[PDB]
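Everything below concerns the one structure shown next.
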Amino acid sequence: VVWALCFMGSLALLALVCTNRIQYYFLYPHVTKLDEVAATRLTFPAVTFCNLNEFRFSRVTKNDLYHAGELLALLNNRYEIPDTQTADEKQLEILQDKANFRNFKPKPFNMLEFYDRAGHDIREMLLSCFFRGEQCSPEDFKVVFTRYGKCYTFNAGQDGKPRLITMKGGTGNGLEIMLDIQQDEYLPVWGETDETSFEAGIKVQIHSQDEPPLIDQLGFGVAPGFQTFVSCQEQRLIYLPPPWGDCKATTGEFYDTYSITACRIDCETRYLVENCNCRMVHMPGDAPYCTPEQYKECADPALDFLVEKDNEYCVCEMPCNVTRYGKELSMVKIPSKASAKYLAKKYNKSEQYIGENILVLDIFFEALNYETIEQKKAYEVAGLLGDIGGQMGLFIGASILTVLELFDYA
Amino acid sequence: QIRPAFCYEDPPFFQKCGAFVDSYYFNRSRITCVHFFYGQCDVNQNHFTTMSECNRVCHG
Amino acid sequence: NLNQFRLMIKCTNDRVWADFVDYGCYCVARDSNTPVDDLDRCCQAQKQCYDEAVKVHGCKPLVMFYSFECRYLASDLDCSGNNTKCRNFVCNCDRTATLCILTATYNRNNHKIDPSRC
Ligand SMILES: N=C(N)NC(=O)c1nc(Cl)c(N)nc1N
Ligand SMILES: N=C(N)NC(=O)c1nc(Cl)c(N)nc1N
Ligand SMILES: N=C(N)NC(=O)c1nc(Cl)c(N)nc1N
Ligand SMILES: *[C@@H]1O[C@H](CO)[C@@H](O)[C@H](O)[C@H]1NC(C)=O
Ligand SMILES: *[C@@H]1O[C@H](CO)[C@@H](O)[C@H](O)[C@H]1NC(C)=O
Ligand SMILES: [Cl-]
Ligand code: NA
Ligand code: NA
Ligand code: NA
């Protein structure tokens, strides 16, 4: 009888091991698997850029200045050129005249229309553009409005345009653009607002076509007076949805592929509508566009707060698919002394102008292979069963046969 | 005191102690309840199986 | 602005914002001379608060944004996170008024009434 005690004494211990394995399975654990994937091709990403200056000086009209002057620190709250004028001679004269509102009658005004008309024009900025040996043009850039205003996306892959592709590492197989940032067109800076900057240049974001830019937060800078090389590495991150993980596949609201940025732009929009009863002109939805006074009084502070300071309003669920681009930047000078005169003549500018306004930007991949990092289910059904039946043989000597035998017996 | 004090606690975002499931927590910045994925780390009680429940108990 | 006020109220009160929107004389942020009761007296000191905000500090309490933290205790409702006098001041006008609302009692018959009474 000592045996039947020992047999069910080994059976008890088997039950414990088995419930452990079952409890583990119902945690739905995951592990992370790293891999390097060699490729014959890569989809070239989308490339969004913005001039750091939001409004062309030569495009600001009396009416513009009337509605938006205070926003841009060109006017005080009395609609007057402030005596804190940190301006040269000619520009003050132009602005004084433009600010003469005596017997002026205000016409309708809209910030979106104002960005669209006054913002820098890709057709003037783009001195040249090449992708993989092929010449590209302003028609290859899609307009996208952002917090910086009127911006441009290369290779947006929208409106049925196919996504461009790279097939080798290195500079020849990417994008090269020459731009004129047009500093003579920069708005005089007479104060500090969210729409003005102390800086000259562009902001750039390299991103998947399935995600909108968030260029004020996640871009990188590029300076005039240099050729900048940006050597990229693609990394693909894959997460599991529930019950294994907490990644979110799609959103059934403003954007139809889910990404952190889509999430943040949704939140920001809901937050502005909720707190200001208006949206900024780059945000999606139906709500009215904030007036310049609303930008100044409510929308700029609310968005600044939400980004910088709020800790709970927006907390975005991780997306199941994330494409990320590691980047190595470096710079050389443009123009050389030997090329300044040539560039000056070619674009009808002085050499000083070329030196202050021209930049070249090269974006390309180091190598074609991309890295993948993936959450894998760590203990599926097949693994649970084969583990249970392996513990049988360890505790009892039980088997798939030994088990079928006890149905013949019973 | 209009809503319980646990309503103001952060839910355990991204923390896994088991299976992830749809849940709802009170967001003290929106002042309303919001969907999230709960992974069984019972760190506090700011998590509900349904939106209405969360809105009933914590909305006020 | 009134979106923040409305949220401050929700932070501390289950009474739907509608019931305050046109109630009495002053609710919400409307002018008059004689308040109908205690609740309407809250709005009064609130309207009185905006009017000082405007005239002394140059705030635009009906347009401007401010932030606030909703806490467990209505009393603990916090305005200290604001980074300017105006945002500080107007946040406090709204904090004062939402607390006052908690003291005062609400007569549905003083809600959306005839203009003659004020
Ligand atoms: N001219 C100013 N007053 N600027 C700021 O106040 C400010 N700027 C920046 Cl960039 C910031 N992150 N927070 C701020 N409060
Ligand atoms: N990002 C921010 N937090 N900015 C400010 O706080 C701020 N900025 C500017 Cl530019 C300004 N004129 N006043 C401010 N209070
Ligand atoms: N711990 C493990 N690695 N188990 C298995 O690999 C496994 N075993 C068995 Cl017996 C099976 N049928 N399927 C499996 N996936
Ligand atoms: C999501 O990941 C899968 C697996 O790698 C991939 O096939 C798919 O293209 C990804 N989704 C997107 C939108 O890229
Ligand atoms: C170039 O020089 C200035 C630039 O505006 C202009 O006045 C002039 O007409 C231009 N000439 C040509 C040939 O483009
Ligand atoms: Cl955000
Ligand atoms: Na284990
Ligand atoms: Na700024
Ligand atoms: Na708040």
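The numbers used for chain A are those of Swiss-Prot, and the residues that appear cover 45-296, 299-456, in sequence.
Cβ coordinates are placed from backbone N, Cα and C, and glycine is handled just like the others.
Other Cβ atoms within 10 Å of the Cβ of A:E80 (mutagenesis position), summed over all protein chains shown, number 8. Under DSSP, A:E80 (mutagenesis position) is assigned to a strand (E or B) in the three-state scheme. In Swiss-Prot, the entry for mutagenesis A:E80 to A states: Strongly increases speed of desensitization. The structure shown retains the original residue.
According to Swiss-Prot, the experimentally introduced change A:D346 to N is described as follows: Loss of pH-gated channel activity. Around A:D346 (mutagenesis position), the same-chain residues at least 6 positions away in sequence with a Cβ under 8 Å from its Cβ are A:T237, A:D238, A:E239.
Swiss-Prot lists A:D350 to N among its mutagenesis entries, and the accompanying note reads: Loss of pH-gated channel activity. A sphere of 10 angstroms centred on the C-beta of A:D350 (mutagenesis position) encloses 13 other C-beta atoms.
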Unmodelled segment of 2 residues: Cα separation of flanking A:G296 and A:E299 in Å: 6
Separation of alpha carbons, A:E80 (mutagenesis position) and A:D350 (mutagenesis position) (Å): 40
